[PDB]
Amino acid sequence: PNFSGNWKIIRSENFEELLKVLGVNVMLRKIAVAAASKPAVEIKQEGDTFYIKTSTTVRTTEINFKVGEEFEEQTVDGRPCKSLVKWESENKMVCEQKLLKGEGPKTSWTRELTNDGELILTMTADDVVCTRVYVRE
Ligand SMILES: CC1=C(/C=C/C(C)=C/C=C/C(C)=C/C(=O)O)C(C)(C)CCC1
């Protein structure tokens, strides 16, 4: 699979609900939800090596990882974590996250390329799942 490209969002479900489970307060949620509705996403893939940049007016994240090798990033609400990505299937990667310090909901994320050429991102916090769908610009 080739995840490479500049992606634009076409659907977002359950984002605020995910933030609620993570403990983000009402006003911060309001800010986050508005900014997250129009992200600029850039993915560069070279084999099993990935670079993913997600940008919004209030927060930009850039992660670099190799599938199967542990790395450090942050949860959606901004807490440091150790992550490990694996191929669940040929077109789907799954990432398990572990908080470096403290306790909180168990979080994870998955990215998959669908048969129609789109990209589905899921983010999980305990039992709440956020689903976002993108298409290349
Ligand atoms: C949670 C949160 C914040 C914003 C988060 C944003 C904006 C997340 C965007 C995620 C995207 C854009 C994911 C994707 O689509 O891959 C701010 C900075 C207000 C601080 C309080 C907690």
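Per Swiss-Prot, chain A residues shown: 2-138, in order.
Per deposition record, X-ray crystallography, 1.8 Å.
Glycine is treated like the rest: Cβ placed from N, Cα and C.
Copied over from Swiss-Prot:
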- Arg133, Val134, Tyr135: all-trans-retinoate binding site (BINDING)
- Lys21 to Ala: Loss of ligand-induced nuclear import; when associated with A-30 and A-31 (MUTAGEN)
- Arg30 to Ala: Loss of ligand-induced nuclear import; when associated with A-21 and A-31 (MUTAGEN)
- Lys31 to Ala: Loss of ligand-induced nuclear import; when associated with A-21 and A-30 (MUTAGEN)
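If you draw a 10 Å sphere around the CB of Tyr135 (all-trans-retinoate binding site), it holds 21 other CB atoms from the protein chains shown. Close to ligand 1, meaning a Cβ under 6 Å from one of its atoms, are these of the recorded positions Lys21, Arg30, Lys31, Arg133, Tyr135: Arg133. Counting in whole angstrom, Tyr135 (all-trans-retinoate binding site) lies 23 from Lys21 (mutagenesis position) by their C-alpha atoms. Listed in sequence order, the residues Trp8, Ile10, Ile11, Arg12, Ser13, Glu119, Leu120, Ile121, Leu122, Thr132, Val136 complete the 8 Å Cβ shell around the all-trans-retinoate site centroid, once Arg133, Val134, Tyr135 themselves are left out. DSSP assigns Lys31 (mutagenesis position) to a helical segment in the three-state reduction.
The closest partner of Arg30 (mutagenesis position) among the recorded positions, by CA position, is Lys21; the full candidate set was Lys21, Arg133, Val134.
Around the Cβ of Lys31 (mutagenesis position), the same chain contributes no residue under 8 angstroms that is 6 or more positions distant in sequence.
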